[PDB]
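Accompanying notes for the structure given below.
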Amino acid sequence: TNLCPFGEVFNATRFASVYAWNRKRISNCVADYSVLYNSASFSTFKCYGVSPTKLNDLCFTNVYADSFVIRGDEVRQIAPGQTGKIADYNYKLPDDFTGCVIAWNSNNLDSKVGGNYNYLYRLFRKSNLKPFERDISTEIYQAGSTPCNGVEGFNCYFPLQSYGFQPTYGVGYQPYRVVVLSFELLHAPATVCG
Amino acid sequence: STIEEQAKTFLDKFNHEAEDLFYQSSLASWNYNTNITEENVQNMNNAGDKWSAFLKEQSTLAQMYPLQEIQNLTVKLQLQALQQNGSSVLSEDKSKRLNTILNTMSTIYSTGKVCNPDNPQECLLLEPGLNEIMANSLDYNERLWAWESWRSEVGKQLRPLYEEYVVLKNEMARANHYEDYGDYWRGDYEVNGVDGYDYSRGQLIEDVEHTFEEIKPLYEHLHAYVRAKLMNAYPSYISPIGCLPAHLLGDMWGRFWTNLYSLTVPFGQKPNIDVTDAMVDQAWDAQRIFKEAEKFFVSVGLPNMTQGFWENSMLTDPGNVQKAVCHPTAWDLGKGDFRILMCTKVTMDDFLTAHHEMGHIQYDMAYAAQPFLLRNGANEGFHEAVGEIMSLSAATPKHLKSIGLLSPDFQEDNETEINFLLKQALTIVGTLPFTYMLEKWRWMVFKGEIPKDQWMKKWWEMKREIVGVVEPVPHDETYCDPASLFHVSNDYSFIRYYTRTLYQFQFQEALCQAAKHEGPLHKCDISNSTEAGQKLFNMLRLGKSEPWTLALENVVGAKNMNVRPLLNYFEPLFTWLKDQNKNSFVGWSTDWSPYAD
Ligand SMILES: *[C@@H]1O[C@H](CO)[C@@H](O)[C@H](O)[C@H]1NC(C)=O
Ligand SMILES: *[C@@H]1O[C@H](CO)[C@@H](O)[C@H](O)[C@H]1NC(C)=O
Ligand SMILES: *[C@@H]1O[C@H](CO)[C@@H](O)[C@H](O)[C@H]1NC(C)=O
Ligand SMILES: *[C@@H]1O[C@H](CO)[C@@H](O)[C@H](O)[C@H]1NC(C)=O
Ligand SMILES: *[C@@H]1O[C@H](CO)[C@@H](O)[C@H](O)[C@H]1NC(C)=O
């Protein structure tokens, strides 16, 4: 019986880009959500299936805590039945979404003068994504007909693009960090609640 | 698969490249324009070269796509905006000579310096020398000499330069499949292949022709009144039946007539409306000016400015430790960053210009979500249009009576309102005839219908017939008077101001009639009328994604330029002049000259 280590999850300092969205399985621990709820200092805290409080004393078999960073205006992109770049090619949500989506401003950390370029996101793809899949396979997207043998050039573009993060951005373009907690309800023994 | 999806993919990637490059360049240019330092200019020119070369190579890559093999309009709009190679496509030798022409003429205009015939080492540059020389002075001879000298030093130099400039430019436009370059300047207004909103290049010339046709009587009464007044000011140099001195237009040319207002006050005993001492006594500062402008813009339902705008932008003269080119400008660095740059003092003029720039920035805040190349006005005038309408609104006596800058027991009536009208006239009615004269003059030049050996000669005739100003000096082919002005010498399309002037007043009528206003337009305000604000936003949110005239109709309900907004706006002043001019003439002869003694 241990507390679910949400702490060094929500406020670690190295978050990956969406195209390689990070995921950690949480189980075999007791989970104290209501503290993270009543933190109440986030810029957005939604989810789809339970009141913020009632989820506390109703529990699951396992949960997945995924993290990434996106641009502000695209927080709306992350929700069941949502479309758009980060929704269709980078992070796709199922429609019976069990988890919760928390998102906070991070402009004072993840951006810096000159513009950070560590953070990435995929720009094109032959077709949209399945639910919940990670894709680091990065072969050139074929935009035209001429097979150009893996090079940058005309109708051959690299599927990844670097976010521009200069801290003088509008809130809609300043970076926003996002965590999502996908719960499952299965037949496994007593591994998740608190 | 198809061509069109490929083009959209291309534009997608191009958006997130050009956005970032433009942000870098804009931020660098800003950091320069706020604090004059050398390596700032260095990194600025670096980023600017980056952005420019990137744009050129993108245009070359883009021309690899067929135009008519695309059907979705927006894509065609973006691709015509991008693929137009322009001067870049001509021969590298000729393009280099062209770049030299630009820098040469511009630097001669911006560094030209006139020196009195008595002192070879005491003399004045244009800015701000000749400006005040022509504005604050009442001196006949001073203005005469300054006029001729400034037309002598730079213009006579730049004459063949501008000639060959026109030549290479028309060859360039031919290479762009344009009939000539003035046509290319028109081409921004051109609209193709959309039902109910077609627009030809010559459709524009017809538009401007007709607009000025109905404008004619207003400006004719204006000329009459000013002629009478300056005659009272200069009995030995104005006959009340002819044109006006080309050296007494308050400035070097007659682009604005505000300076003559001081001379032609309609009633020099009624106090003029200003709250400068008032804003002082009430302990205001630039910060509070802009906060009140934000309050106003909220009062029309638009979103208040971004937090980043407040914490980031430079709003006041940054002390005396650093100097900068802080002429009032409003920057949209893209990607959600919007700033205003102005060494804001505290006065009524700053109060107006602050709202002007706030209109600029709000306008840009509207169309953030559109693709890159659409992040600009429906035309090349709507920016200054929205920037001028908010100012015009706030400058009414009543809106000031609202937020407590005027005496709540103020008595506003006939004489003072005609004063305010005639002032705003000299500001805004002034630009119509002069602007149109110059624009169509340059259009004929690009149309080459005028032999070089007669340019100046026909020049003043247009000044003569269309605008009514007489030259003070005999002019042979030694003159290049057009280049004697910034936008000409600096090669800027000059119609945009005429178009802006018309569009703002169409906007004024549209919004006041949509704000359920009753009565005189010249007293109108939009604030607190969320309905009219929503009306305006309904167009602001388009930028230039829709054809511009569709955007205009989304405001006024007329699909074309209309001047009757203007004459209606002024009709108080119109009748007033129609009375004032009973005993004096309107109209002039094309032969007269002050030196035709
Ligand atoms: C991370 O930052 C939040 C503020 O949003 C703070 O409440 C939290 O305590 C920090 N993390 C840790 C482990 O303290
Ligand atoms: C202007 O820029 C220089 C170089 O970045 C800087 O050292 C200086 O402090 C700036 N001016 C002011 C008033 O800070
Ligand atoms: C053009 O494409 C955009 C997005 O690709 C789409 O929203 C729009 O509807 C298209 N144009 C028309 C006329 O449907
Ligand atoms: C801007 O106006 C909105 C309109 O309701 C308001 O909610 C918001 O608080 C204002 N901005 C700030 C920083 O308070
Ligand atoms: C706008 O509405 C507010 C709220 O009543 C009022 O205090 C203010 O005087 C109004 N101003 C104008 C110009 O209507």
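All chain A residue numbers match Swiss-Prot; in order, they span 333-526.
The header says electron microscopy, 3.7 Å.
Keep in mind that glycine also has a Cβ here, set from the backbone N, Cα and C atoms.
For the natural variant A:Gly339 to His, Swiss-Prot gives this note: In strain: Omicron/BA.2.75, Omicron/XBB.1.5, Omicron/EG.5.1. The structure shown keeps the original residue. DSSP assigns A:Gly339 (variant position) to a helical segment in the three-state reduction. The Cβ of A:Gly339 (variant position) has no same-chain neighbour under 8 Å that is 6 or more residues away in sequence.
For A:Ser371 (variant position), no same-chain residue 6+ apart in sequence has a C-beta under 8 angstroms from its C-beta. Under DSSP, A:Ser371 (variant position) is assigned to coil, being neither helix nor strand in the three-state scheme. Quoting Swiss-Prot on the natural variant A:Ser371 to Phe: In strain: Omicron/BA.2, Omicron/BA.2.12.1, Omicron/BA.2.75, Omicron/BA.4, Omicron/BA.5, Omicron/BQ.1.1, Omicron/XBB.1.5, Omicron/EG.5.1.
A:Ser375 to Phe appears in Swiss-Prot as a known natural variant, with the remark: In strain: Omicron/BA.1, Omicron/BA.2, Omicron/BA.2.12.1, Omicron/BA.2.75, Omicron/BA.4, Omicron/BA.5, Omicron/BQ.1.1, Omicron/XBB.1.5, Omicron/EG.5.1. The Cβ of A:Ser375 (variant position) lies under 8 Å from the Cβ of A:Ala435, A:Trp436, A:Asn437, A:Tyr508, each of which sits 6+ residues away along the same chain.
Natural variation at this site is recorded by Swiss-Prot as A:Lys417 to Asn, annotated: In strain: Beta/B.1.351, Omicron/BA.1, Omicron/BA.2, Omicron/BA.2.12.1, Omicron/BA.2.75, Omicron/BA.4, Omicron/BA.5, Omicron/BQ.1.1, Omicron/XBB.1.5, Omicron/EG.5.1; May enhance affinity to human ACE2 receptor. Cβ environment of A:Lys417 (variant position): A:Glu406, A:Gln409, A:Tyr453, A:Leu455 lie under 8 Å away, each six or more residues apart in the same chain.
Record note (Swiss-Prot), mutagenesis A:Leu452 to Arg: Increased resistance to neutralizing antibodies. Decreases HLA binding to NF9 epitope. Increased binding affinity to human ACE2. The unchanged residue is displayed. DSSP gives A:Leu452 (mutagenesis position) a strand state.
Other Cβ atoms within 10 Å of the Cβ of A:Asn460 (variant position), summed over all protein chains shown, number 11. In the three-state DSSP assignment, the secondary structure recorded for A:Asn460 (variant position) is coil. Here the residue is the original one, but Swiss-Prot notes a natural variant at this spot, A:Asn460 to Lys: In strain: Omicron/BA.2.75, Omicron/BQ.1.1, Omicron/XBB.1.5, Omicron/EG.5.1.
Annotation for A:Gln493 (variant position): same-chain Cβ neighbours under 8 Å, separated by at least 6 residues, are A:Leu452, A:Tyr453, A:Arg454, A:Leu455. Record note (Swiss-Prot) on the natural variant A:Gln493 to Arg: In strain: Omicron/BA.1, Omicron/BA.2, Omicron/BA.2.12.1.
Cβ neighbour count for A:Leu452 (mutagenesis position) (all protein chains, 10 Å cutoff from its Cβ): 19. Closeness to chain B is evaluated for the recorded positions A:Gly339, A:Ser371, A:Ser375, A:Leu452, A:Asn460, A:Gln493 by Cβ distance, with values under 8 Å counted; counted residues in sequence order are A:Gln493.
Under the DSSP three-state reduction, A:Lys417 (variant position) is assigned to helix. The 6 Å Cβ screen around ligand 1 retains A:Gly339 from the recorded positions A:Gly339, A:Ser375, A:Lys417, A:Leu452, A:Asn460, A:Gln493, ordered by sequence position.
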